[PDB]
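**Student:** I have a structure here, written as structure tokens, and I will follow up with some questions on it.
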Protein chains: 2
Amino acid sequence: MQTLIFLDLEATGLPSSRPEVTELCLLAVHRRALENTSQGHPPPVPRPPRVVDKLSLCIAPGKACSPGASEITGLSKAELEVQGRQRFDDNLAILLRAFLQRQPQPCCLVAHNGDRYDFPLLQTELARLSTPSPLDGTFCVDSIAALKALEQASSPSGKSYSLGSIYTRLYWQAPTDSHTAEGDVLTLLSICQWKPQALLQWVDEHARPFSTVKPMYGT
Amino acid sequence: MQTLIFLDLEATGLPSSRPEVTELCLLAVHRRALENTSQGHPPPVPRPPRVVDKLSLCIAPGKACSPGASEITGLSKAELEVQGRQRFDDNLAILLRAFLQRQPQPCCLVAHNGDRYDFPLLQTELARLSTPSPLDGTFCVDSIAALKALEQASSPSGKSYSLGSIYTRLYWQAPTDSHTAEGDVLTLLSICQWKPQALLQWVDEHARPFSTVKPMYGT
Ligand SMILES: Nc1ncnc2c1ncn2[C@H]1C[C@H](O)[C@@H](COP(=O)(O)O)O1
Ligand SMILES: Nc1ncnc2c1ncn2[C@H]1C[C@H](O)[C@@H](COP(=O)(O)O)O1
Ligand SMILES: [Mg+2]
Ligand SMILES: [Mg+2]
Ligand SMILES: [Mg+2]
Ligand SMILES: [Mg+2]
Ligand code: NA
Ligand code: NA
Ligand code: NA
Ligand code: NA
């Protein structure tokens, strides 16, 4: 895989609520930039790679946010609308396609809890459009599966897998900007920079086509 | 003006060298998000608005970086190429157009020293393409002109205008990530959040069409 695209979404609620995306962040890193990272105990927080492409967009949903979602993300439908944000629409799809076309192929999306949340929700949003999906040629992986595989390989002898728990266990500092799409992508990147060659090997061996991801719910 | 688009570029050198862009960052903020900001002396560093759209892209140039440019930005042509970055091309123009089409109109670009560097350089890059410019319906302002107008209005009775100097004079802390496109956009945003209604009034009254900007050099 040439490019890893760290992905995170905010949305109006949990899966039971048939949620709609309110924020999306993609951070594209060439594999070389990750291989080149690198410390101590606790190690200092790694510096992000220098060469990165980033896209972060706020998106007006078609339904209200649940209280918990609004309160942890700091977003609401009414605030997004008063600030002129547009819906998840065909122009957004064109934007995503052009952004992906700038990345060396093949590309793999990497999201924390992606299999149960981000990937099926993104597929739901894309299925509502008239434009072919810009993600149909991409791959994806759930970073939690990679971390758990690393744990089993490093301690076969034998915990929160929240993003913040993992980061704090690694670096003994709390993360910043939790439950913002960009903040959570940056926290995930910092976690993956801890042992980057093992994220890469997991991705190279266990990535799957994004076209296999089923929508979270029907439209 | 509905949307302010904070803009900064990195490139291969100073204007005499006929430079090419190596990094571009746009940060779009609705005027409401800035009006809603707000402290002390020195005031604490303002929190950025919650609702923002961001695009940051690294770009392979057609010529080598000068030593000073490479050393302050941390970019080089060879590093950008080995990480698969593409040139400034028509797909990038499509990406910029789709990003701008998500913003409420009219939009005004805001860049620090934009009139003498960022705006004419961006116009040079866009002039090389076969696609009509995505910026031809936008406006622009140089943030330095706005700050100097604020100084004259606040002390008619009577210094570095470097981005870092201004930030440090305001907040008594050094900025972070200097000479990265995104870091410098974020520093500029923090400066503008000091007295946001006066950036806005300057923009509302003195913005000019980006189509008036002449290329930095001929192609
Ligand atoms: N505790 C709780 N209540 C309601 N909705 C929730 C909660 N945790 C997550 N979410 C929803 C809304 C978030 O935008 C989205 C992504 O979680 P993220 O962790 O930000 O990536 O999942
Ligand atoms: N001192 C020096 N030597 C050579 N080239 C320079 C120098 N200062 C700026 N530049 C060039 C290269 C930077 O990418 C660009 C933008 O400056 P920025 O301040 O990052 O926005 O201008
Ligand atoms: Mg998440
Ligand atoms: Mg999140
Ligand atoms: Mg600059
Ligand atoms: Mg800069
Ligand atoms: Na919910
Ligand atoms: Na259903
Ligand atoms: Na130069
Ligand atoms: Na010329």
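Numbers in chain A track Swiss-Prot; the residues on display, in order, are 11-48, 51-170, 175-235.
Positions of Cβ are set from backbone N, Cα and C atoms, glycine also.
Annotation comment: Swiss-Prot describes A:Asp18 as Mg(2+) 2 binding site, evidence class experimental evidence. Here Swiss-Prot flags A:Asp18, A:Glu20, A:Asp200 as Mg(2+) 1 binding site. What Swiss-Prot lists as substrate binding site is A:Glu20, A:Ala21, A:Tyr129, A:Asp200, and the listing cites experimental evidence. Swiss-Prot lists A:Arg114 to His among its mutagenesis entries, and the accompanying note reads: Reduces activity. Loss of endogenous retroelement metabolization. Annotation of the published mutagenesis A:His124 to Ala in Swiss-Prot: Strongly reduces activity; the original residue is retained in the structure shown. Under its mutagenesis annotations, Swiss-Prot gives A:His195 to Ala the following note: Loss of activity. Loss of endogenous retroelement metabolization. According to Swiss-Prot, the active site, proton donor/acceptor annotation covers A:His195. According to Swiss-Prot, the mutagenesis experiment A:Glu198 to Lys carries the annotation: Impaired ability to associate with CGAS-DNA droplets. For the published mutagenesis A:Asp200 to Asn, Swiss-Prot gives the following note: Reduces activity. Loss of endogenous retroelement metabolization. Among the mutagenesis entries in Swiss-Prot is A:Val201 to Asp, noted as: Reduces activity. Loss of endogenous retroelement metabolization.
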**Student:** Look up A:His124 (mutagenesis position) in the DSSP assignment and reduce it to helix, strand or coil.
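**Tutor:** Its secondary structure by DSSP: coil.
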**Student:** Spatial neighbours of A:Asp18 (Mg(2+) 2 binding site) among the mutagenesis positions A:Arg114, A:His124, A:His195, A:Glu198, A:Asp200, defined as Cα within 10 A: which are they?
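**Tutor:** Qualifying among A:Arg114, A:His124, A:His195, A:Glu198, A:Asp200: A:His124, A:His195, A:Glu198, A:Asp200.
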**Student:** At the Cα level, what's the spacing in Å between A:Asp200 (mutagenesis position) and A:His124 (mutagenesis position), rounded?
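**Tutor:** Rounded to the nearest whole number, the Cα-Cα distance is 9 Å.
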**Student:** Just name the winner among A:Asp18, A:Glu20, A:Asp200 (the recorded positions) by count of other CB atoms within 10 A of its CB.
**Tutor:** A:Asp18
**Student:** Within the set A:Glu20, A:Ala21, A:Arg114, A:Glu198, A:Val201, which recorded positions show a CB-to-ligand 1 distance under 6 A?
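**Tutor:** A:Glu20, A:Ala21, by Cβ distance under 6 Å.
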**Student:** Report, in sequence order, every one of the recorded positions (A:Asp18, A:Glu20, A:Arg114, A:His124, A:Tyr129, A:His195) having a CB within less than 8 angstroms of a CB belonging to chain B; if no such residue exists, report 'none'.
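**Tutor:** The answer, in sequence order, is A:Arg114.
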**Student:** Taking the mean position of the Cβ atoms of A:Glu20, A:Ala21, A:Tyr129, A:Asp200 as the substrate site, which residues outside that list, in the same chain, have a Cβ no more than 8 Å away, listed in sequence order?
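**Tutor:** My list of surrounding residues reads A:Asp18, A:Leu19, A:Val31, A:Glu33, A:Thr85, A:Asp130, A:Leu133, A:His195, A:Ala197.
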**Student:** When you rank A:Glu20, A:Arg114, A:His124, A:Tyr129 by Cα distance to A:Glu198 (mutagenesis position), which of the recorded positions ends up on top as the closest?
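**Tutor:** If we rank A:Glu20, A:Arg114, A:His124, A:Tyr129 by Cα distance to A:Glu198 (mutagenesis position), first place goes to A:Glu20.
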**Student:** Distance between A:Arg114 (mutagenesis position) and A:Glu20 (Mg(2+) 1 binding site) at the Cα atoms, whole Å?
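**Tutor:** Taking the Cα atoms only, A:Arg114 (mutagenesis position) lies 24 Å from A:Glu20 (Mg(2+) 1 binding site).
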**Student:** In Å, rounded, how far does the Cα of A:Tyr129 (substrate binding site) sit from the Cα of A:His195 (mutagenesis position)?
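**Tutor:** Here the two Cα atoms lie 14 Å apart.
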**Student:** Quick check on the gap: 4 residues absent, flanked by A:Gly170 and A:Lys175. Distance between their CA atoms in Å?
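**Tutor:** It comes out to 12 Å between the two Cα positions.
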**Student:** May I ask you to report the DSSP-based helix, strand or coil state of A:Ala21 (substrate binding site)?
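**Tutor:** The residue in question, A:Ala21 (substrate binding site), is strand (DSSP, three-state).
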**Student:** At the level of the C-alpha atoms, what whole-angstrom distance separates A:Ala21 (substrate binding site) and A:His195 (mutagenesis position)?
**Tutor:** 10
